[PDB]
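Data block below; observations after.
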Amino acid sequence: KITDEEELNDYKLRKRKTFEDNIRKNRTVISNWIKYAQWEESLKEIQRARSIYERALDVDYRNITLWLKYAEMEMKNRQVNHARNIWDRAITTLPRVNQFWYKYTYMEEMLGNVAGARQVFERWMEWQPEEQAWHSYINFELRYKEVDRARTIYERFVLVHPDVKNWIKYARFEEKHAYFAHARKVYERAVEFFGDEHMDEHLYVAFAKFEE
Amino acid sequence: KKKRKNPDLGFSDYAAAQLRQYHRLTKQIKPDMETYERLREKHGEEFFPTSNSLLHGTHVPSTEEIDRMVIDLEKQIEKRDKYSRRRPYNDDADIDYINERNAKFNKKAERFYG
Amino acid sequence: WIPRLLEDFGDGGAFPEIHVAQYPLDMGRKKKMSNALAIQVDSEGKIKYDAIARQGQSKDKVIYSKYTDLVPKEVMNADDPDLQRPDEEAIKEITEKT
Amino acid sequence: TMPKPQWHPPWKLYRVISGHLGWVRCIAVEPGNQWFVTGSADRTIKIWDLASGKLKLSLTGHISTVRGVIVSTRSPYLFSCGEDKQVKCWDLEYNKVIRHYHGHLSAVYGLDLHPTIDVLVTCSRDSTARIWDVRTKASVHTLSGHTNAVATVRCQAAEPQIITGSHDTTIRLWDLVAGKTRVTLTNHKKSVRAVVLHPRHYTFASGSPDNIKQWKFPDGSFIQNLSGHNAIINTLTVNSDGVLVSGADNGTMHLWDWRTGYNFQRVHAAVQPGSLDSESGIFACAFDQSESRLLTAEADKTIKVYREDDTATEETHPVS
Amino acid sequence: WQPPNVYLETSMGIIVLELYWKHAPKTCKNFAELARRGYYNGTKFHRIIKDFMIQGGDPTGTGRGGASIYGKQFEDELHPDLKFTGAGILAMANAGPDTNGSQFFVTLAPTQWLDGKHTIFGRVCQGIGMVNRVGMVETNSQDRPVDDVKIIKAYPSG
Amino acid sequence: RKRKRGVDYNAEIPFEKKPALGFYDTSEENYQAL
Amino acid sequence: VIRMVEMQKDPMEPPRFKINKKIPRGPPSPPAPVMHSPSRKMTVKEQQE
């Protein structure tokens, strides 16, 4: 056990020079950088942690574990606004990595900033990401009521991903919430959109189920 | 009454596991329409911003909120800590491994040479 | 009447004849110097997030950071004078300067 | 869709030269069109006649793989560049090295010449390029900024004057005088080993195992894709008539239409008798000066010459 | 012809300013005729003094341009009791009396210094938080800030 | 006392890179001790 | 108004200062945004392959 000031400071020095020589030694694999920053955070010296993460991102910024460990460290230590700036830089420079958008939105929801979460979801959808992202957005709109927003999203969605399956899901959505006239309009729009030259079973099956 | 199941598969991409975890966490959350309407009647049309449309500088959170996300952080961190389930130190079988690195290399060799 | 709470501004406004420092809709008060950089907005009212990627850089830098940079431009044209090399006189100028 | 592509006739192999003792890694044609020059991984530089295919001469100075040759249009010089970190200037009135450019810290992967001023640009594995002064062997600029080997460099008289593609999957457009990067293009997911500039259109194309992409000068605005060739792409080469040749590393070679991006032929040549089938691969291709012949330098130690087919028509070989 | 609220939807936020013709008929008429005239589209903020002023409306964008509805410029229509004691007091500034042209100013705080040299001609009835945001932005050493912030729409009240 | 780079660890942030600033105010944030 | 005159260099004078100092290289430029096309999926079977 470390009595006090000078002995734990020597302990700091020894571990610290060990880390820094590892980094000088390889300067690559980020297991070293992360071990180091994890330690300097465990001692609650987080300005050193921030410097370490920044230097690491200077080495290799395309590495997503680095960004995630970093924003996690900021978030635990309640540095909310630091975490926001980090998520923003991350989704700016690596916009295809979906984890970043997911976790940024999830945080902003926890924190109670629903306006913020919608801002982020909108920015995300600008990239025309993937079905799962659109679903996540709609589910977000559905944990709150806001069903009109949900159908606006669905309008953009079925255009961005024109698959029969999505048209089906859209119709199913509106019927589950009992907008039967609108679901009929959905189905007629679906048929007239797809056209004969492609048109096959699944769509008609669901259309028959509805009208049945 | 309700019923569902979800089976585990290959980790295929880190994205798949991340997505599963997000699904679970999302399903958990329960939002208060009270605070939603309260926040609503103050700001109104600002509520519905496009990516590019509207702007208010910063939304400053009551600390009590911040505690929610911190707690969820600790929970997910633990759950992630348990990622690899360790197999108990079983000495019962024959030992042709000098140390634990060698024992694990022999195990990887067992999985590629049948 | 001397307006002290901005509610007395109705839709806003300072009362130049009222010998009080009017602070209508967050007006007047010098605030703390915060780090947040200028939340700029484009020439149509969009939020120019080009800023945060362009961090600390000139405007000579061309920064592709929008989705619209990925989309295939329809330049299937053998004819457009948009894409034809600079006339060899300008090339001669660049060669001499270089 | 698109307007419909121009019809180009297809190409047929008509000659197979074999005299090298290692992979052939670079190829170039003289200005006046009489001979071409190949550099190989047996550390020689052979000089062949372009009409007959006979071998005229063999120059042996390097210590390892010769990875690039070029012949200067303004002076009787051949500049070669090797994996021994050395860059050479052969004077072709005595056939002897007269000048050597020193300073790279690892193998030199490629090299190009400026068309009006007398400078050289070389790219190497230390992840830098250098702008050399042809006449005083002095390095006037070290273009640094990539984060991995710099696979390829091309230079032009217009602006920007230097395009480099590297193995960190990025392209950079540099200015020669200032010596720093104007634009960084990060659209590719895998190493960019091939770059080419259209002769008469202020556009360029860049090849990668994902797909070839087209870009528009001077700030590199995206134009379109060219997909279908899923292979490590070692070369791109464009004709003046809009034919674009994409040579891969498993031997397969696609021929495309430049303007609409329509792949109108796929050649899958055969390996020389004593070769394995895991040793088919194209390292360099070069159009003749008349733009009639297409020479390719291959990983089975042969040089294959293709000429256009003269007895085919839009109805024999229709355009899909 | 005294347009109540002249709406100048800048890029960085909406605005509409109420000019008191009873105190400032000449400059109220001038500014209304300019805003309905649409000549203010393209005017870059030629001066931004943090927590002091935002001044723009220059057809040069440098400060040596600007013209009025009666020619090049006209005199000031002074008020005894109207001042710059608070933000948003819309008063066309001048480099010399009786030469007030196209240039527009907007206070951001008490500017009791500009009293008597610029005729306080109203107050901005729309977009004061946006005025604060534009007043916080970082500017160059010539008060032509690094951001080329311009008005999208210039028009008066109906 | 003669070691050139030793105190490069325990006295100062070894090579300090301060985080970039974006669209939010990081000023009031400060953190606890151990 | 001041008069600049450049001081004579002594011909017989060796260099004055130690040139060879080593330091790690600076931070690079602000990372450019990675403009990719969206990732596709690898089935379990492919990762087996």
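The numbering of chain C matches Swiss-Prot: 50-147, in order.
The header says electron microscopy, 3.3 Å.
Backbone N, Cα and C atoms are what each Cβ position is placed from, and that goes for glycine too.
In Swiss-Prot, a published mutagenesis experiment is listed as C:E66 to A or R, annotated Abolishes interaction with PPIL1. On its own chain, C:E66 (mutagenesis position) has no residue at least 6 apart in sequence with a Cβ closer than 8 Å to its own Cβ. Secondary structure at C:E66 (mutagenesis position), taken from DSSP and collapsed to helix, strand or coil, is coil.
Mapped onto three states, the DSSP output places C:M76 (mutagenesis position) in coil. One mutagenesis experiment catalogued in Swiss-Prot, C:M76 to A, is accompanied by this note: Abolishes interaction with PPIL1.
Under 8 Å, Cβ to Cβ, and six or more positions away along its own chain, C:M76 (mutagenesis position) finds C:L55, C:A63.
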